[PDB]
Amino acid sequence: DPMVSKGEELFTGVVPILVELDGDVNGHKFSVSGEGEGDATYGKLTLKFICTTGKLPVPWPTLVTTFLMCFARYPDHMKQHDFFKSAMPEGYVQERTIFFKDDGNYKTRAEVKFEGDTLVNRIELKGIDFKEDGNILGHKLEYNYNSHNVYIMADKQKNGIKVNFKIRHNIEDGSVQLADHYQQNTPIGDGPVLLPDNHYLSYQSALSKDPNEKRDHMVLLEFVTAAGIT
């Protein structure tokens, strides 16, 4: 497939990644810089984020989904389903609203694209209507993360895709904070892009700390594989 080729070809090896986030949650302002690499052949991403403004005002787990679906491993049998890569290198806009149950919401807009050999994820985040002393602004979420399917469909009208999924964040009391994700991706460019049949990505994420790092930070390791189209 000569089309499913240019984009796909960009991910056959290890790709350097840069992530930049400008954040405002209930007027609490913050910036985050991320670096690492992705290897889509194995669905593997390795990232370190730093809050460059000081103390992050929300729990780092809450920002995992916001901080690279073009790095998912698509089985050869599902390569016609890979919207993310087919939009490269001109890239794609990923927008979300993330509804925290009985709390506030994030609204995000990201541009994901190549700048030379680096894959870059530039994000603006706004959060509103949070409780001061809720699970999020009041930092009650454990520093861990659960494995979750992510559901993908065509939005044949924005010439893009819609994505929905729920994240349950473990709270320090043994309970869970739900984060209900609604997502839309559209290509930046005018060229043909793959519009997939319904399928899902399986995600697993592992959070850690750099023992040598004194700034407020998160180390994230993610594995992601496309499925649900046997």
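The count begins at 1 with the first shown residue.
Heads up, the Cβ atoms here are built off N, Cα and C, so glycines get one too.
According to Swiss-Prot, the mutagenesis experiment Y145 to C carries this note: In mut1.9; shifts fluorescence lifetime from 3.03 to 2.74 ns. Classification of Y145 (mutagenesis position) by DSSP places it in coil, neither helical nor stranded.
Among the sequence features in Swiss-Prot, the mutagenesis site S147 to P is noted as follows: Increases fluorescence at warmer temperatures such as 37 degrees Celsius. Around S147 (mutagenesis position), the C-beta neighbours below 8 angstroms that are at least 6 residues distant in the chain are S202, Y203, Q204, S205.
According to DSSP, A206 (mutagenesis position) sits within a strand segment. In sequence order, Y145, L220, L221, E222 constitute the residues six or more apart from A206 (mutagenesis position) in its chain with CB-CB distances below 8 Å. One entry in Swiss-Prot concerns the mutagenesis experiment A206 to K. Its note says: Abolishes the tendency to dimerize and leads to monomeric fluorescent proteins.
Mutagenesis annotation in Swiss-Prot: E222 to G, described as Suppresses the 399 nm excitation peak, leaving only the longer wavelength peak at 475 nm; the structure shown retains the original residue. If you draw a 10 Å sphere around the CB of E222 (mutagenesis position), it holds 22 other CB atoms from the protein chains shown. Secondary structure at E222 (mutagenesis position), taken from DSSP and collapsed to helix, strand or coil, is strand.
Using a 10 Å Cβ-Cβ cutoff, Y145 (mutagenesis position) registers 21 neighbours.
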